[PDB]
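These notes concern the structure reproduced below.
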Amino acid sequence: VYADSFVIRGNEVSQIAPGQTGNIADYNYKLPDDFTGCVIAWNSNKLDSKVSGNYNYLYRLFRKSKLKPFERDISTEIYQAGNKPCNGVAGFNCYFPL
Amino acid sequence: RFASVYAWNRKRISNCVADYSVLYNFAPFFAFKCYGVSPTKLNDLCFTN
């Protein structure tokens, strides 16, 4: 038995399912098409939020290739876009992935 | 400027070399659902019209 626990936003809670595409389901966590098991979600706004806000949680937005199922992609690699070979500049056409 | 909803601006693409990578200059891509063909193999194909 494997258990994976994490936190997301409501608008993407429907995105955690086999055979579905998007941003969380493609750049963060992809389930196999023949997955078996269960998913559980509950509300935690009232005891897991701050008046100023919490910036501990970050999600990936840009990736070179599609994520294969069950593959963590922890990597702070600067996105390469446009035609300028960034070497750690992290400026225009080179975005922060998270 | 784009047109309205009830009167869309249909255009026909004639013979030319099509690079399905320039459109990636647009970042968000709220939806990129491709039905007939797989997007990854979009580059290695030829179409009639």
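All residue numbers given for chain A refer to Swiss-Prot; the residues shown span 395-492 in order.
The backbone N, Cα and C atoms fix where each Cβ goes, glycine too.
Cβ-based neighbour count (10 Å, all protein chains) for A:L452 (mutagenesis position) stands at 9. In Swiss-Prot, a published mutagenesis experiment is listed as A:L452 to R, annotated Increased resistance to neutralizing antibodies. Decreases HLA binding to NF9 epitope. Increased binding affinity to human ACE2.
Under its mutagenesis entries, Swiss-Prot includes A:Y453 to F with the note: Decreased HLA binding to NF9 epitope. Increased binding affinity to human ACE2. Within 10 Å of the C-beta of A:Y453 (mutagenesis position) we count 15 further C-beta atoms, all protein chains included. Under the DSSP three-state reduction, A:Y453 (mutagenesis position) is assigned to coil, being neither helix nor strand.
A:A475 (mutagenesis position) is surrounded by 15 other CB atoms, counting those within 10 A of its CB over all protein chains shown. According to Swiss-Prot, the mutagenesis experiment A:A475 to V carries this note: Increased resistance to neutralizing antibodies.
In Swiss-Prot, the entry for mutagenesis A:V483 to A states: Increased resistance to neutralizing antibodies. The structure shown retains the original residue. According to its DSSP assignment, A:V483 (mutagenesis position) is coil.
A coil conformation is recorded for A:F490 (mutagenesis position) in the three-state DSSP classification, outside any helix or strand. In Swiss-Prot, a published mutagenesis experiment is listed as A:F490 to L, annotated Increased resistance to neutralizing antibodies and human covalescent sera neutralization.
A:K444 to T appears in Swiss-Prot as a known natural variant, with the remark: In strain: Omicron/BQ.1.1. Taken residue by residue with DSSP, A:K444 (variant position) is part of neither helix nor strand, so it is coil.
As a natural variant entry, A:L452 to R appears in Swiss-Prot alongside the note: In strain: Delta/B.1.617.2, Epsilon/B.1.427/B.1.429, Kappa/B.1.617.1, Lambda/C.37, 19B/501Y, Omicron/BA.4, Omicron/BA.5, Omicron/BQ.1.1; Contributes to cellular immunity evasion and increases infectivity.
For the natural variant A:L452 to Q, the note given in Swiss-Prot is In strain: Omicron/BA.2.12.1.
Here Swiss-Prot notes a natural variant, A:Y453 to F, with the remark: In strain: B.1.1.298.
According to Swiss-Prot, the natural variant A:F456 to L carries this note: In strain: Omicron/EG.5.1.
Recorded in Swiss-Prot as a natural variant, A:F486 to P carries the remark: In strain: Omicron/XBB.1.5, Omicron/EG.5.1. For A:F486 (variant position), the same-chain residues 6+ apart in sequence whose C-beta sits under 8 angstroms from its C-beta are A:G476, A:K478.
Swiss-Prot gives this note for the natural variant A:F486 to V: In strain: Omicron/BA.4, Omicron/BA.5, Omicron/BQ.1.1.
A natural variant is reported in Swiss-Prot for this position, A:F490 to S, and the note states: In strain: Lambda/C.37, Omicron/BQ.1.1, Omicron/XBB.1.5, Omicron/EG.5.1. Residue environment of A:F490 (mutagenesis position) contains 12 other Cβ atoms, counted within 10 Å of its Cβ in all protein chains.
Cα-Cα distance from A:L452 (mutagenesis position) to A:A475 (mutagenesis position): 21 Å (rounded to the nearest whole number).
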